[PDB]
Amino acid sequence: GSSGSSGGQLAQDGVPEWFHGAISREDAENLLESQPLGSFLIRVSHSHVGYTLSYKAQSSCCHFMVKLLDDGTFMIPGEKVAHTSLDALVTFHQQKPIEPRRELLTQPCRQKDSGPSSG
């Protein structure tokens, strides 16, 4: 691919890209579909308190549920390590895959919008 790029991450907000606030099961899968293998992302989980870590996998999009320990931390049901928050959980995931999925991460996904202002 010989596509052009800008390079760098310039934003005027206090929120990461991998954090798509609250998206729809489809939105996520669609956010990675047009993304290169490895592209990960997270979305606020409503069904069960906590979050849901997902990312593009060689085979197909993967969905991993994230519980919220009582110690104010987070740990996936099947791993042997935890993290204070998604942030500290996304970095460790870039080096260590998931119990079930031996796939690792590469870079955070970007919303399907630019984002002119908070509201």
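The first residue you see is number 1, and the count goes up from there.
Backbone N, Cα and C atoms are what each Cβ position is placed from, and that goes for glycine too.
Per Swiss-Prot, domain 'SH2' is recorded for 18-109, and the stated evidence type is sequence analysis.
One mutagenesis experiment named in Swiss-Prot is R43 to K (Swiss-Prot position 59), and its note says Loss of the ability to inhibit RE/AP up-regulation in response to TCR/CD28 stimulation. A strand conformation is recorded for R43 (mutagenesis position) in the three-state DSSP classification.
Here the residue is the original one, while Swiss-Prot reports the published mutagenesis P100 to A (Swiss-Prot position 116) with the comment No change in the ability to inhibit RE/AP up-regulation in response to TCR/CD28 stimulation. DSSP assigns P100 (mutagenesis position) to coil, not to a helix or a strand.
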Original post:
What is the separation, in Å, between the Cα atoms of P100 (mutagenesis position) and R43 (mutagenesis position)?
Top reply: 20
Original post:
Looking only at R43, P100, which of these mutagenesis positions has the biggest number of Cβ atoms within 10 Å around its Cβ?
Top reply: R43
